[PDB]
There are 2 protein chains.
Amino acid sequence: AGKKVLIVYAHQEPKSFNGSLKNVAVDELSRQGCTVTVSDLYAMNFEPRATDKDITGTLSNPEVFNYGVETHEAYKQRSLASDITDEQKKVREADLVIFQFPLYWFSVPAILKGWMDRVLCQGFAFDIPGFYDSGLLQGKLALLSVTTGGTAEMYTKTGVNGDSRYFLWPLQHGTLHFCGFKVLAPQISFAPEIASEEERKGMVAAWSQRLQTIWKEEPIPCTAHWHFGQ
Amino acid sequence: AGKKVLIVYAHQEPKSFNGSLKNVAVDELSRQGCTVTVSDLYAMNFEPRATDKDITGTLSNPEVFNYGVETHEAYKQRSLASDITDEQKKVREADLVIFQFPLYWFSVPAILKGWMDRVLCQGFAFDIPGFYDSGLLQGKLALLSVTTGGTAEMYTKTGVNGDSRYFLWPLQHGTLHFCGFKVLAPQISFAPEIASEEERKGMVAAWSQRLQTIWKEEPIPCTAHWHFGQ
Ligand SMILES: Cc1cc2nc3c(=O)[nH]c(=O)nc-3n(C[C@H](O)[C@H](O)[C@H](O)COP(=O)(O)OP(=O)(O)OC[C@H]3O[C@@H](n4cnc5c(N)ncnc54)[C@H](O)[C@@H]3O)c2cc1C
Ligand SMILES: Cc1cc2nc3c(=O)[nH]c(=O)nc-3n(C[C@H](O)[C@H](O)[C@H](O)COP(=O)(O)OP(=O)(O)OC[C@H]3O[C@@H](n4cnc5c(N)ncnc54)[C@H](O)[C@@H]3O)c2cc1C
Ligand SMILES: [Zn+2]
Ligand SMILES: [Zn+2]
């Protein structure tokens, strides 16, 4: 039996470092005989906005619009916007979901945040109860491949940006673990733009090299302790 | 003299607790005689995607598109998209910037993240020489008024979601403090949808009552210690 992988890619330039890290992941996982799918958000012109346009049926409460309530109802009625269900198909089938993106304000670019806001709706990604360890997407693995402008030193506890794990909290714990995902150690390619042609090559290579044994990896303990120590 | 306030509002329903919190802020601050501008992102159908459309005219390098470089250059060249420059005018003129938004995946809704990604460009909000305490928007006050689905106990250090100060990090420190903003204590209205009408009123009331003395407030020490330490 093989493995299915969904790569949610968020970058505008194919020739970029992120483009390379995404292409390299495609190459390597393809080479492994893995089933690979790529959601090139910018090319898809993915709708980041959570609006009533995401529902197609009779709103549960057309007097007072509540996105969460409405999307959960739409999901259960199969009346969500198609672009959302398409993504949910990709995720539903994936064994691993990789997010390739540059760090935008200690987080993911808006287009990617929209992906998370709209795709990971109630009923599909989680239920109440049914989150964190009980997340509907339990059994799946998720990994953040992040490129940064700041340096590794800047992202240390005593660095000006604080520990790199600090900003991973909302994405890894708040979003992924909440949905049931098991989180693999993040792949951070620090300050590519500052790096030399050689160092860049090494960063790209290291990612491919790591993917060779990605199926053997254990997930990180997605806890407050892992992120903040104490 | 006088105090200018820019409220960046991100919610789809006017009749919502979020709308009420925004309306109350408008009321109170307008009553105080302050200058108030509101950016109703959803009504404005604000563009969250960071693309090459954000630059008008000839790109510094159309062969390889680099958002950060292109925008920064376009800023100095006065070639940015009007929707971005409009918001920058409001920001530049404001003394206090209030962000009113529901918590979406331990962060801000994508439409609001988009505002931050595109509006707070290099050359305007920050630049290599100036960031954090030296940010280009140094002197202004910033406040995050967020509503949560989770209860106050869930947002404790040993709670499922962890301490609320953990998710605040990328927002307050990574974004706001980075741009030079003085950060005022965040206003967090825990689980409004779960609260009673009495509790909700108490919530909206404390917010307005707080607004009565906002100008006398001391900004919090936006440090790693403040968010994670003891
Ligand atoms: C709105 C915004 C917010 C930001 N917020 C932050 C923040 O909070 N924190 C932070 O640290 N940074 C931040 N930055 C910076 C951002 O994280 C970096 O600019 C980004 O990660 C750089 O990645 P890139 O793929 O765009 O790089 P590139 O500019 O592509 O840099 C890579 C260089 O390598 C070349 N290259 C590409 N592929 C390869 C390859 N395979 N081998 C060799 N060379 C190659 C490229 O052509 C280029 O010369 C922000 C920037 C913006 C626009
Ligand atoms: C994509 C997505 C991701 C999410 N991620 C998170 C997350 O990470 N963490 C988390 O905890 N939650 C999350 N939520 C949930 C969300 O944060 C909350 O449900 C939301 O903040 C509730 O605020 P509201 O203003 O929309 O509430 P409302 O639906 O408006 O609830 C307020 C209630 O008070 C009534 N009301 C309005 N005005 C007043 C007034 N003045 N006085 C009295 N009553 C009034 C309203 O009509 C309603 O009955 C997420 C939701 C979505 C859709
Ligand atoms: Zn976790
Ligand atoms: Zn800070």
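The residues of chain A that appear here are 2-231 by Swiss-Prot count, in order.
Per deposition record, X-ray crystallography, 2.1 Å.
Placement of Cβ uses the backbone N, Cα and C atoms for every residue, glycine included.
In the three-state DSSP assignment, the secondary structure recorded for A:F107 (FAD binding site) is coil. Within its own chain, A:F107 (FAD binding site) has A:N162, A:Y167, A:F168 as residues 6 or more apart in sequence whose C-beta sits under 8 angstroms from its own. Per Swiss-Prot, the feature FAD binding site maps to A:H12, A:18-21, A:104-107, A:148-151, A:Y156, A:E194, A:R201; the stated evidence is experimental evidence.
A:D128 (substrate binding site): 13 other CB atoms within 10 A of its CB, across all protein chains. For A:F127, A:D128, A:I129, the entry in Swiss-Prot reads substrate binding site.
For A:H174, A:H178, A:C223, the entry in Swiss-Prot reads Zn(2+) binding site. Long-range Cβ proximity for A:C223 (Zn(2+) binding site), meaning a same-chain Cβ under 8 A and a gap of 6 or more residues, is found for A:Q173, A:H174, A:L177, A:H178, A:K183, A:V184.
Annotation of the published mutagenesis A:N162 to H in Swiss-Prot: Loss of activity toward CB1954, no effect toward menadione; the original residue is retained in the structure shown. Counting every protein chain shown, the Cβ of A:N162 (mutagenesis position) has 22 other Cβ atoms within 10 Å.
Here the binding-site residues are A:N19, A:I129, A:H174, A:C223, and the ones sitting under 8 angstroms from chain B, going by CB atoms, are A:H174. A Cβ within 8 Å of the Cβ centre of A:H174, A:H178, A:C223, the residues given for Zn(2+), is found for these other residues of the same chain: A:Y133, A:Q173, A:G175, A:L177, A:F179, A:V184, A:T224. If you take the Cα of A:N19 (FAD binding site) and the Cα of A:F127 (substrate binding site), they are about 30 angstrom apart, rounded to a whole number. A sphere of 10 angstroms centred on the C-beta of A:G151 (FAD binding site) encloses 16 other C-beta atoms. A:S21 (FAD binding site) falls within a helix when secondary structure is assigned with DSSP. Under 6 Å, Cβ to nearest atom of ligand 1: this is the test, and of the binding-site residues A:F107, A:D128, A:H174 it is passed by A:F107.
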